[PDB]
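S.K.: This is the structure I want to talk about, given as structure tokens.
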Amino acid sequence: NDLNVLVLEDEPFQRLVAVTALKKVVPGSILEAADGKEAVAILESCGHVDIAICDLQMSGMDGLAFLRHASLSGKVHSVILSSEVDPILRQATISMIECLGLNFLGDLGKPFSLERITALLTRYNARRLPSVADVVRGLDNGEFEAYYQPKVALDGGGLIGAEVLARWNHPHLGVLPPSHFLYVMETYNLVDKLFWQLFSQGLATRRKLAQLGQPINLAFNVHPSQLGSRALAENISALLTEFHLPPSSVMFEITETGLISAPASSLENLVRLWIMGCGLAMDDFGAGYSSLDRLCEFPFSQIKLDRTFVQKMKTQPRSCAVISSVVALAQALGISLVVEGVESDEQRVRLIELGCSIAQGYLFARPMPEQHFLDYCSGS
Amino acid sequence: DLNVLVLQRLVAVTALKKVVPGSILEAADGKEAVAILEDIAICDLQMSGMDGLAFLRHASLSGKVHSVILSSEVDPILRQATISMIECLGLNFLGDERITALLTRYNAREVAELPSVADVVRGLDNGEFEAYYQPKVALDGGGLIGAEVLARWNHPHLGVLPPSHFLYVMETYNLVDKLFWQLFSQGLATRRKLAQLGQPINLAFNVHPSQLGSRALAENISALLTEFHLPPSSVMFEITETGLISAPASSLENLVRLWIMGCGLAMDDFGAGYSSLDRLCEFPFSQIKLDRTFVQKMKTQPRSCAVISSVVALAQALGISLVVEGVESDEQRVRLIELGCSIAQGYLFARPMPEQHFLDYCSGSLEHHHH
Amino acid sequence: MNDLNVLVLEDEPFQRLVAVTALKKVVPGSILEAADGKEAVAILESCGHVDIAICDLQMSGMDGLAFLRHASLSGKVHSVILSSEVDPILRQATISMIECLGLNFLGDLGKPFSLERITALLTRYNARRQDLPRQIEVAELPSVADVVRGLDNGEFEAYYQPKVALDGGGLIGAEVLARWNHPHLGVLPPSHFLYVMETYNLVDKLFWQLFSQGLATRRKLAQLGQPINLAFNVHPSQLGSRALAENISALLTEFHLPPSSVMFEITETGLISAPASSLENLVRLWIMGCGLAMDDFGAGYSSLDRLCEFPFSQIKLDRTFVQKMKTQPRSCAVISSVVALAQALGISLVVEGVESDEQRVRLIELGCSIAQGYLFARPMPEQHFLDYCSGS
Amino acid sequence: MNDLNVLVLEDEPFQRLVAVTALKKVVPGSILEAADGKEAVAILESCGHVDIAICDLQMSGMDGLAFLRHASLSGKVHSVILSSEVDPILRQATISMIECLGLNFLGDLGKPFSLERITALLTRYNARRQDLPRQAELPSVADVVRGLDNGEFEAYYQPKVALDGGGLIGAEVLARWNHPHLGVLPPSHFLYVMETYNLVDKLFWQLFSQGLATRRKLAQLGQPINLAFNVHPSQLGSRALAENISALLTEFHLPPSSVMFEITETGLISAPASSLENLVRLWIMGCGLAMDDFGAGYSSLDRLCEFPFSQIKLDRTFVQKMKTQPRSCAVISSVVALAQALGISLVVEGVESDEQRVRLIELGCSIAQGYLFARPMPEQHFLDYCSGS
Ligand SMILES: [Mg+2]
Ligand SMILES: [Mg+2]
Ligand SMILES: [Mg+2]
Ligand SMILES: [Mg+2]
């Protein structure tokens, strides 16, 4: 009311029947393409397209490449498939449409039953938690921004470094945390993609900080799956070069858990980064069995313990004992320890009493976007 | 007749001008060693070492060094990783006078060893891996229905090698993807010739399970098919039943795109789980294949025959093809025909061949059929 | 949000520890732990509700799925998370199978078990909590103790289900099936006791009670000139005892019965999961001359190869195969392959769960020959069964 | 390339089936399956040689590392393949730890087994078949059963001492076989088997009453040295343990406080809650409790609402690693810090040279065991040792 449908249908009689069925039910314009090249030109100059329709059973490798064109244009919202999808590959097909960053509206067979074209229109406008399609589009569209949380010294004011955190400017929900997209990115293998957007932003921020005479070390989280990648280390350097920042300006964090399930060849990237001089933190330390055995076998330059140690100090003396033990450990290996989630002064002094040097939490600073951080940094 | 580059820099070099008979070059950094071109590179790898990590890197794709002694005895804790890191560049790793001990080791370096990681990375980089082709044939008559594309290494000293001598390496070092694209385009080229000889014959490529998780496998396959002006159905992709079991969660995206494109999809080593019949049901493979042990155990085991029968019925009821592997003799060829099998691979027809042998096999076979 | 309730089923103490440690950090509420069926059913019995069960679908020490089935009958469980992110092709089928139990599928946990991922699944749960069916403590799921006393008070009766030819309904044999004459709940099928008996090693006790009620009946049939063989289910655990085959033979002799008058049935999963030492009893029953049937068949072929000679005279197709015929027609191809298999081995095929005549005709069309199900005859107590066995 | 014997250890029957199915297609030889230890050991005894053991170090109903240790001593096993690619950082330690047993490590299998990866490991095996071995009389199951049924096991005692001085604090009670033919044997030659055939408990009640006889002597003498007895996880099962321990202490006129129980970290981790209730019961009774073999990490601390341990003991390997693995010194430091902050004692084991006695002092360690001070002794020697002090 009024919609804008684009049908891709090669076979001319089929085209004829389809479009004619669409006139009856579809309030609004309708466009027509006899192949990929003609459809990609209807795109090359048109506004929004509410629904794209094409036939994946009949063709085939054209239909797929089209949908990508549909995807790349940024101009299409939803998809109806003009053949019935096989029950056994239903979810496969939907998921495939959604990794294009298109919404799957539905499917139906030629010649179209008119009641079925209504069902899907009603359903469509009825769409007026984020979906897979949403995440992919958000990512293909530079909506993801880097946030910054400082690692400060507990005693004094301090400013030692920062953890780069992923946030998403949602056009309707606003700023969101990883739990609302990492699932999707994790499941569909977009983590790498997000990583490189953020790593670039992060280095740009690192430059502005070097321009300002600030030794703020920027720490990035690396997903274990990336650790298996052939050229991660070689790509991190190429960018560190392109940006004229030195290795040591920068640090990569990997959880203890994720390090457990990491791919056979993870070490090839890890020796790289270590030699290079990049700092390497083992994050959420104390999560597996052999935590102490791990530090032994890999020269991590930092250890981080998480929100729960701090919270548990007061009510649970065993936490204090392990905080102290860890302090000793970092102390004896000559590396840094960051204690996360400090929210109160009580907590802060206790940590000092125990021996901890670095912290993060809402006491000092919540995660911040580039500018608020830069301002924060101009001040210590 | 012996080359040394190295990169206190004077202690080892007078200790070298006392040892190595030949041409001794030298440089202070990457840039100056990269110019020092116009056999052995000794290396300090607590250079820490991005400069310590520019050097070896041109060196490797330059084809300008073969072997690497480090100028430092690194911390045993990441000695393995560091060795993997060298070798992964395609450079051989000798070690850390113990000095002269390894310089005559490899100036000399007979039942000889399995290839090193470095060996395999090199061969991969220097076009030494070649597609071979084994025909799928109509048991009744003499094919020719298709061909499987296999990987062999034209190793410079050892001759032709089967995957046992390189695939572990590539799997552990995430190099299988790189081999696949090499052999895939080789196979597409052969498929052109095959059309050009009037023999449209489907070619099947084995896909490694890890590859199915890769973001744009199917689309690349798609682009490449367009480049070679070949239709999707001239090509097939085979994945082992167990491989599919261990496959990444994203795998179905690639499989559905291939199916939708119209390439064939074969489930290879059918029956190796655990859920075999259930799995066939949930995905529409156009072909399943039996391991060669099924045909071998046909004399001893009435059971082997039974499962062949069962699978023959399974494929005919799904309207898909069945390939039986391991056909080594004529008596097992006729037994297979009683059982209702139709397509086969095996030594009786042809072991895997390099392109030209395969083409000549094809010509001959066509000529035989026409009489 | 509140006292979330999470039960983790994990066999392997180091995975359990990793998982539990991660859950403690992030889950608001209690984390419960089970290493085996016994802990798991105990935890279930004492709990009022279990909001999320985290389950590993292949364990050595526990059948995860069987616990889920039992759990679904309890009323107490909202949702399931799987800790094996396995098998892409079979993933939908695995989901639906969970969903047909009553259960809600939340997602899979990775074998990392990343804290971020965990909170996603919790937010996800928490957004569904209301829309989910109420948790009630169903009193119809007899407790372990309660099962244990029934089994000590002679209230388990043998029922008999005929196996018949598909064209006609001519009698061929029958399976003996366990029913519980529950003092106050009525007559219960295996859904209501078998899983408990399996988990507390009480199956062997049930088998000896039913096996002799059955031989009694087989004796009466012989006397009637009715050559109907009776088939008894042997659970894999029972194969544990080196003397099973010898105990079975002493008992057959005691009842004046030849081995050929009887058959034993083991599931495919059971046969697969048994140590070779244990598989030696089947070889023995086979040599004695008993029939042997491999039960709930249909999954693949690798069970054919466990033993030097295939000891089985019969194969039975899993009940679900008839239901899937319309629902998923590719399953007709498996029925065909299994028909072809049985014929090639020269053994018989039974197809179970035949309820309508439209199924009967299709099964005949596929080449099936012997069948069990509601369409022909319900499980009967002895006298109804005996009377049924007068009509040819 | 033929007549191999391959042993597959696999807990989980579908995984075992897949592996065995793959193995039969490709191995020229025999494929032997073991679903547990009871089966692994039996296959071991009948076998005479096993070319390759395929083994999962992370199983539920079988300890894969234990079995490999036992196989290593039998000298019947050449190579190992691991059925998991687990843990890239800890991989080199794992390989070394295996090679230190005297087994050649071949590689990992992807734990749904590929055919071409099997024949690869096969070609690797063949290449390495004639390599130089390494390192010894292993008694059989039958032998252990009769040995045990015939009172051949004796209690030995190892003092726990102050690292400076040599002051006596306590003693661990140890097991030794007084074997009719091959002499005095340590647990390396019997415990694994007892562990896997449900015989440990029987060994325990013998040595416990032997140890009680010795404590009671010490107590009549007014020499209060607590004796620590190792408890195996399986025994935590029987809910009667503590009643039975309490009843013996009574029979011997001793209080709970005179005695201590030791349990390994991995033992503690492997245990159902139903079992840890038993540990608590001993602690409520007033027995001492130690966690043996400590130092992997911190996860053990959080299994019970109350930590029931008064003592923590590091493994021999730590003293040993001090040189060839300097980083481990940090962990000792760390454990010292832990133990101290917890207000419990820390025992370091396997101290040989006074050189390494000095470093432990630096690091902060106080209590110890090892050959520097006193080697395990039979009753009477130990009774005299104590008399000195
Ligand atoms: Mg982090
Ligand atoms: Mg193949
Ligand atoms: Mg049955
Ligand atoms: Mg001890």
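Recorded method is X-ray crystallography, 2.5 Å.
Just so it is clear, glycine is given a Cβ too, placed from its N, Cα and C backbone atoms.
Quick paste of what Swiss-Prot says about this protein:
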| type | residues | note |
| --- | --- | --- |
| DOMAIN | C:5-126 | domain 'Response regulatory' |
| MUTAGEN | C:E175 to A | Loss of activity. Activity can be partially restored at elevated Mg(2+) concentrations (up to 500 mM) |
| BINDING | C:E175, C:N233, C:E265, C:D295 | Mg(2+) binding site |
| MUTAGEN | C:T267 to A | 13.4-fold decrease in kcat |
| MUTAGEN | C:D296 to A | 33.5-fold decrease in kcat |
| MUTAGEN | C:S302 to A | 4.8-fold decrease in kcat |
| MUTAGEN | C:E352 to D | 30000-fold decrease in kcat |
| ACT_SITE | C:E352 | active site, proton acceptor |
S.K.: Can you name the recorded positions among C:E175, C:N233, C:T267, C:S302 whose CA is within 10 A of the CA of C:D296 (mutagenesis position)?
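M.R.: Neighbours among recorded positions, in sequence order: C:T267.
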S.K.: Can you see whether DSSP assigns C:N233 (Mg(2+) binding site) to helix, strand or coil?
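M.R.: For C:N233 (Mg(2+) binding site) - judged by DSSP and reduced to three states - the answer is strand.
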S.K.: Can you tell me which of the mutagenesis positions C:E175, C:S302, C:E352 is spatially closest to C:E265 (Mg(2+) binding site)? Compare CA atoms only.
M.R.: C:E175
S.K.: Quiz question: given the recorded positions C:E175, C:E265, C:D295, C:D296, C:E352, which has the greatest number of C-beta atoms lying within 10 angstroms of its own C-beta?
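M.R.: Per the Cβ count, the most surrounded site is C:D295.
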S.K.: Which one is it, among the mutagenesis positions C:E175, C:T267, C:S302, that lies nearest to C:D295 (Mg(2+) binding site) by Cα separation?
M.R.: C:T267
S.K.: Taking the centroid of the Cβ atoms of C:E175, C:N233, C:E265, C:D295 (Mg(2+) site), which other same-chain residues have Cβ within 8 Å of it?
M.R.: C:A231, C:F232, C:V234, C:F264, C:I266, C:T267, C:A293, C:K316
S.K.: Less than 8 Å, Cβ to Cβ, versus chain D; work out which of the mutagenesis positions C:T267, C:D296, C:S302 satisfy that and list them by sequence.
M.R.: C:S302
S.K.: Measuring Cα to Cα, how many Å separate C:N233 (Mg(2+) binding site) from C:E175 (mutagenesis position)?
M.R.: 8
S.K.: Across all the protein chains here, work out how many other Cβ atoms are within 10 Å of the Cβ of C:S302 (mutagenesis position).
M.R.: 21
S.K.: Considering Cα atoms only, can you say which of C:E175, C:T267, C:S302 is the nearest neighbour of C:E352 (mutagenesis position) among these mutagenesis positions?
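M.R.: Among C:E175, C:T267, C:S302, C:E175.
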S.K.: For the recorded positions C:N233, C:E265, C:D295, C:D296, C:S302, C:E352, return the ones with C-beta distance to chain B below 8 angstroms, or 'none'.
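M.R.: The answer, in sequence order, is C:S302.
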S.K.: Quick check on the recorded positions C:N233, C:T267: which one has the highest count of other Cβ atoms within 10 Å of its Cβ?
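M.R.: It comes out as C:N233.
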S.K.: In whole Å, how far does the CA atom of C:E175 (mutagenesis position) lie from that of C:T267 (mutagenesis position)?
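M.R.: That comes out at 14 Å between the alpha carbons.
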S.K.: Provide, as an integer number of angstrom, the distance between the C-alpha atoms of C:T267 (mutagenesis position) and C:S302 (mutagenesis position).
M.R.: 14
S.K.: Ligand 3 is in the model; which of the recorded positions C:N233, C:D296, C:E352 have a C-beta less than 6 angstroms from one of its atoms?
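M.R.: Only C:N233 qualify.
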S.K.: Could you break down the residues of the domain 'Response regulatory' (C:5-126) into DSSP helix, strand and coil, giving a count for each?
M.R.: 59 helix, 28 strand, 35 coil
S.K.: Three states by DSSP: which one describes C:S302 (mutagenesis position)?
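M.R.: DSSP call for C:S302 (mutagenesis position): helix.
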